[PDB]
Amino acid sequence: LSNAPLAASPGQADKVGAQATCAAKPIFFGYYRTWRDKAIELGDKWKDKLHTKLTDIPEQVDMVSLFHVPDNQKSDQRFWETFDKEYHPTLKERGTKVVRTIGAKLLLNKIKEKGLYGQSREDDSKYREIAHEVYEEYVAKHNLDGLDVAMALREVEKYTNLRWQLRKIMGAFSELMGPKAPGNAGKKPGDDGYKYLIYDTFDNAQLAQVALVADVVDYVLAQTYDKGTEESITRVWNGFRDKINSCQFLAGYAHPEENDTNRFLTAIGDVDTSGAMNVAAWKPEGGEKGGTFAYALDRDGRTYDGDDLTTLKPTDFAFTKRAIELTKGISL
Amino acid sequence: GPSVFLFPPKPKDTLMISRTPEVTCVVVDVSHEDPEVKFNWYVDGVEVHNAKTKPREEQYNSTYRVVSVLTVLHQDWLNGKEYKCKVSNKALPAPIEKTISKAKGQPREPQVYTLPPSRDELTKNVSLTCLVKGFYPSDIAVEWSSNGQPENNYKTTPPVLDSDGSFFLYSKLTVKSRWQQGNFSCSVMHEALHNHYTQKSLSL
Amino acid sequence: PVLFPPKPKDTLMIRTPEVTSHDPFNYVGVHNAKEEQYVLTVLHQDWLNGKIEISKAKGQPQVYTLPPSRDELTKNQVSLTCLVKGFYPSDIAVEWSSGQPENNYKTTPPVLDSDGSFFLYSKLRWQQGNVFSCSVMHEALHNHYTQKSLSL
């Protein structure tokens with residue numbers, strides 16, 4: 001309805017650099033593969049043997065993101081029924097936030113379908129329309145806590161019009177979520193009823209294009225899946241420190257998946273000495289970070305050796321618990 | 001969209017306290033009939049507000065080309081501080097940023113050597129050579145003089161990277177008359193020289 | 001998602017000269033032409049005669065050796081200079097030898113003189129009487145090669 005212009009301002013948050021204090025304590029963030037849940041209905045060679053449920057993740061997890069891919073299963077109705085009936089009440093009792101991840105390519109395709117290019121002036125209503133549609137479908141439909149835009153496309157950094165589209169759609173989202181939303185007036189990340197706006201992207205700030213969204217997001221999730229050393233995470237944060245503040249930064253790691261070909265070796269082996277726990281324990285020099293995130297919680301402790309590359313197995317969430325203990329400094 | 005170019009001060013300006021060194025930020029291709037440009041200047045990440053803009057050049061062909069000039073302190077530039085220019089305009093999704101600084105590395109003193117003309121070159125209708133080698137940071141100044149008066153008919157090659165990481169160059173002063181009477185000085189200015197200045201003589 | 005000339009040393013020896021997103025060729029005014037991140041063979045005389053979408057520089061086509069200065073004979077570092085001035089097409093080759101080629105040499109890019117011509121400098125056993133030779137290759141030289149020697 002609104003016709004106000006979506007500005008292209010910012011380039012950096014209201015506060016940047018390492019912040020020794022913020023209102024919200026560090027959190028542990030978790031990416032959850034929905035097509036590996038026991039409630040999802042997947043010719044799949046693993047039509048059974050689905051052991052892990054969404055409630056299986058430790059209770060100390062602060063926020064979990066549903067990474068839903070429609071092309072990976074046949075039907076999701078049973079999964080949504082189990083989420084509404086069983087998963088979500090348990091996670092609400094635990095106090096674990098639930099957010100939904102959406103790919104940036106989908107947002108770009110929705111922008112293109114609306115006829116929008118990338119310009120300064122461009123019909124102030126279509127971006128809000130796409131944002132509200134995504135908000136209704138992905139967040140409000142299941143009363144989630146926010147939306148996580150996953151932008152790992154290098155073409156956005158290369159092309160001006162794609163950057164314009166991303167900035168405008170993220171501003172439209174910021175009218176609904178994040179600190180810029182009026183719905184979050186007098187609220188802070190962690191408070192009941194707060195709507196989060198999350199941005200996950202590369203660990204390279206230039207390719208990440210974080211300067212487009214730095215002023216409208218609550219957290220920036222840096223996919224540091226090949227790091228696992230405090231020096232590299234410090235270098236990444238220093239690459240990010242001039243566009244965002246430290247309390248928005250979360251470096252992460254990915255657990256080895258079945259048939260992945262990517263090969264991330266930071267979260268393999270002994271937990272107490274793994275690079276993933278270096279990331280979990282790392283902190284911005286003279287500052288507090290936003291927390292730690294991990295991809296594929298159902299693959300916690302898996303490797304790329306032996307049957308791990310071709311077999312699904314339950315997990316004890318050892319890496320998850322250790323990362324929680326290193327992030328919040330408490331004992332489980 | 002528009003493009004941003006950041007140019008450093010001239011070496012002579014940064015080597016003499018009597019001169020005024022300035023870093024230049026140039027915004028080009030501000031086409032669309034909606035201009036205005038906002039400049040922000042930063043020294044080591046700290047915002048400074050002592051720059052001087054205001055030389056807008058239309059340069060027709062459906063673009064504008066705005067410039068901002070920031071006066072820099074000689075010691076600040078020589079110490080390796082970074083200068084950042086941030087350009088903000090409504091036609092960009094995010095402000096464009098550029099950063100320039102003196103080349104990193106330990107300064108090395110230039111060695112200056114004057115060379116007389118080869119004998120074979122005396123039969124054709126001569127060239128006095130000035131080799132400056134072994135200096136760090138390609139910023140340098142080279143001039144020719146004689147009897148306290150500057151010589152104009154000379155040309156200097158750009159700095160060339162040597163095999164040890166330093167730079168070298170040659171300057172050629174074409175000239176007989178004064179040289180025939182046994183009369184020249186090649187002056188070199190670099191950040192590692194005593195008083196940022198040295199002179200080498202060459203005579204018959 | 002065009003334009004560059006061939007290498008100069010390839011046009012002087014009848015050597016071989018050749019000139020040049022994930023939507024992943026067609027000129028003498030004929031059909032013998034032919035790397036992720038993170039060639040047309042030309043005749044020597046054809047290029048020397050001046051033969052999205054363009055030839056050698058148009059125009060009419062002096063080596064001097066200089067020993068190191070006396071002050072340069074202090075600590076270990078002597079510079080043997082080779083001045084090559086008065087050639088027209090900036091395309092030129094400079095090498096150093098002493099019948100064996102010497103590698104520790106560097107040559108400045110060509111610089112336009114006030115008369116329109118170009119000049120350049122090349123910077124390079126000497127105490128034992130061995131003779132060094134700066135070799136210049138240009139289109140205007142006899143046999144496309146010349147040599148100027150320097151010694152003690």
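Counting begins at 1 with the first residue displayed.
Using the three backbone atoms N, Cα and C, a Cβ is placed for every residue, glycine included.
Features reported for this protein in Swiss-Prot:
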MUTAGEN   C:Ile14 to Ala (Swiss-Prot position 255)  Impaired ability to activate the classical complement pathway
MUTAGEN   C:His142 to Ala (Swiss-Prot position 435)  Impaired ability to activate the classical complement pathway
MUTAGEN   C:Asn143 to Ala (Swiss-Prot position 436)  Impaired ability to activate the classical complement pathway
MUTAGEN   C:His144 to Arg (Swiss-Prot position 437)  Enhanced ability to activate the classical complement pathway
Filtered by Cβ under 8 Å and at least 6 apart in sequence, the residues in the chain of C:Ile14 (mutagenesis position) near it are C:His44
Distance in Å, whole number, Cα C:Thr20 to Cα C:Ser21 over 6 unmodelled residues, equals 20
One finds that other Cβ atoms within 10 Å of the Cβ of C:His142 (mutagenesis position) number exactly 6
Here 5 residues go unmodelled from C:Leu124 to C:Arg125, and the two Cα atoms are separated by a whole-number distance in Å of 13
End to end over the 8 unmodelled residues, the distance in Å from the Cα of C:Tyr38 to that of C:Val39 rounds to 24
C:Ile14 (mutagenesis position) falls, by DSSP collapsed to helix, strand or coil, into coil
To the nearest Å, Cα C:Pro1 and Cα C:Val2, with 22 residues unmodelled between, lie apart by 9
For the deposited structure, the Cα atoms bordering the 14-residue gap, namely those of C:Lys51 and C:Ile52, are apart by a whole number of Å, specifically 20
